[PDB]
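The structure appears below as structure tokens.
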Amino acid sequence: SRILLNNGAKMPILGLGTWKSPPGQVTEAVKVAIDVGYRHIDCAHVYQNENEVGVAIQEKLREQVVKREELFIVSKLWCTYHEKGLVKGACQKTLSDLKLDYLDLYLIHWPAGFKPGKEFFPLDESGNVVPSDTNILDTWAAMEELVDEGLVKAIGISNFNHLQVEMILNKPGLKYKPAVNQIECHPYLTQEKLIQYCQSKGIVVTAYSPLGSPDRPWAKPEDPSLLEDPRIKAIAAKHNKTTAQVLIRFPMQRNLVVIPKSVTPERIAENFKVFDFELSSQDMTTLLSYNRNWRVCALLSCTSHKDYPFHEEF
Ligand SMILES: NC(=O)c1ccc[n+]([C@@H]2O[C@H](COP(=O)([O-])OP(=O)(O)OC[C@H]3O[C@@H](n4cnc5c(N)ncnc54)[C@H](OP(=O)(O)O)[C@@H]3O)[C@@H](O)[C@H]2O)c1
Ligand SMILES: O=C(O)Cc1nn(Cc2nc3cc(C(F)(F)F)ccc3s2)c(=O)c2ccccc12
């Protein structure tokens, strides 16, 4: 149920996603998740609900349902806080909202820095994102400091391409290697080269949007839909499992961590019932065959940012 990281800690391979979970619904979602066995929650300041996740964790610690050490809480540094002088503050805001005294894992959410300010997506008058003059290595150095101060137990990255990961690995005077790279991954974006790269470097990969993020705010009717894919439905029926369970089990069998999101109590429970079956070799082969290099998360207004990750092949 857990994978070993480079800091010696164990990370649950199944966690609960919280992007697009509205504040109060998310408090109940986390309480239910904890009750049915989730021990990893994936959070972010930019999801605007960390206080409400915090409420849930606090209450279940209080109810004596779980201990803090049994939980694996992840959050992420948003793009507008990449300046070295803003990182600790950003982390401490997350810690305050989550009502925690440490995070198990803290990620650089995206490799690009954005102009500091109240707005999470600062745009100019023609709709281009406004970058900041920050770079990956300086931001990484600031993340390292959080480990040395005890605010976070591990640090890692998200939406980094292999060249961007290499920049960190090859930093002279590197203090901590990235523990995790959290990237989009599902049957329509199978990430074979980046996953190979990362695993060969002892970096654990977490798959986000494993169900294809049907609630993403920029979905178009014509877009491919994983949960509705009749080929995957047929694989699921064969196992007497739902399509969602097949989609969650798939990355587990590639030695990935996976973080499906739900605020629907029955689905929260359903998505955790994935340790009692196995996809076969043919199933695995078939699911990888559906790759189309189709991305849920890739914001158009950021495509000219110096650090845009997805111009590179991988
Ligand atoms: N690091 C990054 O840049 C990044 C980017 C995107 C996502 N992520 C993380 O990854 C998580 C997962 O990605 P995601 O939120 O994009 O989408 P996802 O987990 O692929 O899909 C969530 C959508 O699927 C629905 N759903 C969940 N379980 C279902 C089931 N059993 N049957 C049918 N529908 C189901 C949910 O509906 P209800 O909630 O209404 O039940 C919601 O609409 C996020 O929440 C976030 O924590 C990280
Ligand atoms: O962020 C999430 O967890 C999900 C996520 N994804 N996207 C697509 C993005 N594409 C990006 C590209 C860059 C870039 F690095 F390329 F500049 C930087 C930042 C982004 S946000 C969003 O637009 C978004 C908006 C609010 C909350 C979460 C998200």
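Residue numbering in chain A adheres to Swiss-Prot, whereby the residues present occupy positions 3-316 in order.
Quick reminder: no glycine exception, Cβ is built from N, Cα and C everywhere.
Within the same chain, residues at least 6 positions away in sequence whose Cβ sits under 8 Å from that of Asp231 (NADP(+) binding site) are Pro189, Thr245, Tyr292. The feature NADP(+) binding site is assigned by Swiss-Prot to 10-19, 211-273.
Per Swiss-Prot, mutagenesis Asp44 to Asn is noted as: Reduced glyceraldehyde oxidoreductase activity. A 10 Å cutoff on Cβ-Cβ distances gives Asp44 (mutagenesis position) a total of 26 other Cβ atoms nearby, all chains included. In the three-state DSSP scheme, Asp44 (mutagenesis position) falls into the strand class.
Under its mutagenesis entries, Swiss-Prot includes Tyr49 to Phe with the note: Complete loss of glyceraldehyde oxidoreductase activity. If you draw a 10 Å sphere around the CB of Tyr49 (mutagenesis position), it holds 21 other CB atoms from the protein chains shown. According to DSSP, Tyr49 (mutagenesis position) sits within a helical segment.
Here Swiss-Prot flags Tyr49 as active site, proton donor.
Within 10 Å of the C-beta of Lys78 (mutagenesis position) there are 26 other C-beta atoms, taking all protein chains into account. Under DSSP, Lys78 (mutagenesis position) is assigned to a strand (E or B) in the three-state scheme. According to Swiss-Prot, the mutagenesis experiment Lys78 to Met carries this note: Reduced glyceraldehyde oxidoreductase activity.
Under its mutagenesis entries, Swiss-Prot includes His111 to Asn with the note: Reduced glyceraldehyde oxidoreductase activity. For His111 (mutagenesis position), applying a Cβ distance below 8 Å and a minimum sequence separation of six or more within one chain yields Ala46, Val48, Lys78, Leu79, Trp80, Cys81, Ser160, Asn161.
If you look up Swiss-Prot, you'll see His111 marked as substrate binding site. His111 (mutagenesis position) falls outside any helix or strand according to DSSP and counts as coil.
Under the DSSP three-state reduction, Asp231 (NADP(+) binding site) is assigned to coil, being neither helix nor strand. In the three-state DSSP reading, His241 (NADP(+) binding site) counts as coil. Here the binding-site residues are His241, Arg251, and the one whose Cβ sees the fewest other Cβ atoms within 10 Å is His241. Of all the binding-site residues given, namely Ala221, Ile261, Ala271, the one with the smallest number of surrounding CB atoms inside 10 A is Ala221. Counting every protein chain shown, the number of other Cβ atoms lying within 10 Å of the Cβ of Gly10 (NADP(+) binding site) is 8. The DSSP secondary structure for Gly10 (NADP(+) binding site) is coil. With respect to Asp44 (mutagenesis position), the closest of these binding-site residues in Cα terms is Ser211, chosen from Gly10, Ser211, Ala221, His241, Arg251.
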